[PDB]
Amino acid sequence: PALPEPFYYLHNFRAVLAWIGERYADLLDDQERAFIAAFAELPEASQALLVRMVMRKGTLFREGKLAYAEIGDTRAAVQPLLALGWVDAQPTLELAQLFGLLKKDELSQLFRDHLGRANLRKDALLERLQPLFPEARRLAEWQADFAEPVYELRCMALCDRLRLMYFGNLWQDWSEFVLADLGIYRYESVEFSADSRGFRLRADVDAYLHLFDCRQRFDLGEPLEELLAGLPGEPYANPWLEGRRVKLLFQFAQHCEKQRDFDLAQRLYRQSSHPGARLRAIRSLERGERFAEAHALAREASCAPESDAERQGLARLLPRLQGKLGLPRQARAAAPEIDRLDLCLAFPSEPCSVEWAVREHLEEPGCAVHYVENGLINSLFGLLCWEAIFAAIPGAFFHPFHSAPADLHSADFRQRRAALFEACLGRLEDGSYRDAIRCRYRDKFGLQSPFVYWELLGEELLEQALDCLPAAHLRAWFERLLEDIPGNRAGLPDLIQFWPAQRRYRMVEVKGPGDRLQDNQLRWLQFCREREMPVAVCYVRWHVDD
DNA sequence: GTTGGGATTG
DNA sequence: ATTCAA
DNA sequence: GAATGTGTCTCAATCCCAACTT
Ligand SMILES: [Mn+2]
Ligand SMILES: [Mn+2]
């Protein structure tokens, strides 16, 4: 809604350039330093223009779309950049690309002679015409009576490299700068180090691009046979960067299981240390009619499971596999009594989701019901332990746009902060946790964070939950979430009802018609009935009056 | 003349 | 977070 | 009991441009 200087975007970009200049100094190229120096030389209007095309979706641009008052004359402004080889008039265009720049009418005009079928949707015209014109051409070789030049940015790879270096990733755009200055995103500010950085070695960055490239080509239909050749068969020394590879292999293997080539899926899964990969491997060997290997792997697994989620699903596999090897089946006890509560209910209608239905039914005078589904517990954990999460641990923050420390899913995350996590959870054992949370709720409100859900967490909910939830149950929860952060933020029950009168609560997971407990949920209920925490599963039928 | 999607803006 | 198999 | 529709990257106006309506 108007920031005072019309050149705000280029100012932001010059910031990024200088930042890379002083932090990633020792990591740079001849190409890269050449680019930064060259960009400094350029006049203001041409710098600005370059930035406008960098920030925009395409790589090609009709001169008409490049209309800006701060820049003024597009053609006068683009000359320095054409000279530099960073922009390209008369680029050579594939026919899809040409369909991207021109309008439908212009193209019905231009191909009037090779088309008479019918005026139909534009994409279908492209389908009809790519057979005919297989070769690319300059723009004048398509039509030379077209009155508008067209420019191709040819330095987008170097810019992507820079954006990667700044953010440590490739999903955050440059608008992070303007969105945060309008107060739309609002991040927490951390004093990190004067030489904190996302990437220590250059070959790391080289590898993040390589992996990213592999994910992209995969999403456009390329066969694994050459993708797999292109990946490293040997792990990476960087921990976080091996994380990204191992995930990639995982998805390759999911694709593999869809096509029902099970043996390659077993292979790929087995060379991955991803969460719950080993379990997909056993399941694929089973699906591949390979029971001795699968049994073998499952017995290897139940020695030291990666996770609770792995135990839970081993308890299903291992019998099934013993069966399929002709080994006698084995005794067990049943799933501990699901604390079941039924409700016949009026047919909405119109809907009116189930959880709102129950939320209203159980909401009586004297009893407050909230729909939260683990927003409330992750929230109270985020608030208590804020200054732990946002502690300035070396390498963990390195620009002003972090919603979360970069080592949050790291397995040494607890360790590195154990000092401040015992300090913060310790506030539960005194009386001070109530107040500390109400202060942190007031100060940190609206701050992008990984754990707090400010929209959901009103003042009524925070007060009631504060005075109704015992601290021993909270210690029990925050310890569990800390244990396996990405696996245990997941399955907590839909509703929480409080009786503020008696400072007591009960969480209720609502299951509608033909809905059953998912695995994370079942793990959470087990954990709860082991601390004698009030949970209950509510199964809902409907009732139509015939 | 109107609707809906995707890009662009600050 | 929804669908087949018996 | 299993499968298979998501990827976390949750900002609102505004403009352009296909597509539909008689
Ligand atoms: Mn739910
Ligand atoms: Mn539910």
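By Swiss-Prot numbering, chain A shows 14-559, in order.
Keep in mind that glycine also has a Cβ here, set from the backbone N, Cα and C atoms.
Quick look at what Swiss-Prot lists:
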type	residues	note
BINDING	A:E386, A:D507	Mn(2+) 2 binding site
BINDING	A:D507, A:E522, A:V523	Mn(2+) 1 binding site
DOMAIN	A:443-555	domain 'VRR-NUC'
MUTAGEN	A:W184 to A	No effect on nuclease activity
MUTAGEN	A:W253 to P	Weak nuclease activity
MUTAGEN	A:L421 to R	Strongly decreased nuclease activity
MUTAGEN	A:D507 to A	Loss of nuclease activity
MUTAGEN	A:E522 to A	Loss of nuclease activity
MUTAGEN	A:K524 to A	Loss of nuclease activity
MUTAGEN	A:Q534 to A	Loss of function
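Separation of the C-alpha atoms of A:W184 (mutagenesis position) and A:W253 (mutagenesis position): 16 Å, rounded to the nearest whole number. Under the DSSP three-state reduction, A:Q534 (mutagenesis position) is assigned to helix. Using a 10 Å Cα-Cα cut-off from A:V523 (Mn(2+) 1 binding site), the mutagenesis positions that qualify among A:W253, A:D507, A:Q534 are A:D507. For the domain 'VRR-NUC' (A:443-555), residue counts in helix, strand and coil come to 46 helix, 21 strand, 46 coil, using DSSP. In sequence order, A:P506, A:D507, A:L508, A:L530, A:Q534, A:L538, A:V548, A:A549, A:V550, A:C551 are the residues of the chain that are 6 or more apart from A:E522 (mutagenesis position) and have a CB within less than 8 Å of its CB. Take the recorded positions A:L421, A:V523: by the count of other Cβ atoms within 10 Å of each Cβ, the lowest one is A:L421. Using CA atoms as reference points, the mutagenesis positions A:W253, A:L421, A:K524 were checked against A:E386 (Mn(2+) 2 binding site), and the closest is A:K524. Less than 6 Å separates the Cβ from ligand 1 in the case of none of the mutagenesis positions A:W184, A:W253, A:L421, A:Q534.
By the rule that a residue counts when its Cβ sits under 6 Å from some atom of ligand 2, the recorded positions A:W184, A:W253, A:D507, A:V523, A:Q534 yield A:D507, A:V523. The two recorded residues A:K524 (mutagenesis position) and A:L421 (mutagenesis position) have their Cα atoms spaced 32 Å from each other. Take the mean position of the Cβ atoms of A:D507, A:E522, A:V523, the recorded Mn(2+) 1 site; other residues of that chain with a Cβ within 8 Å of it are A:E368, A:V371, A:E386, A:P506, A:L508, A:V521, A:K524, A:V550, A:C551. Each residue contributes its Cα atom, and for A:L421 (mutagenesis position) and A:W253 (mutagenesis position) those atoms are 11 Å apart.
Taking Cβ-Cβ distances under 8 Å and a sequence separation of 6 or more, the neighbours of A:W253 (mutagenesis position) in its chain are A:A419, A:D420, A:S423. According to DSSP, A:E386 (Mn(2+) 2 binding site) is assigned to coil rather than to any helix or strand.
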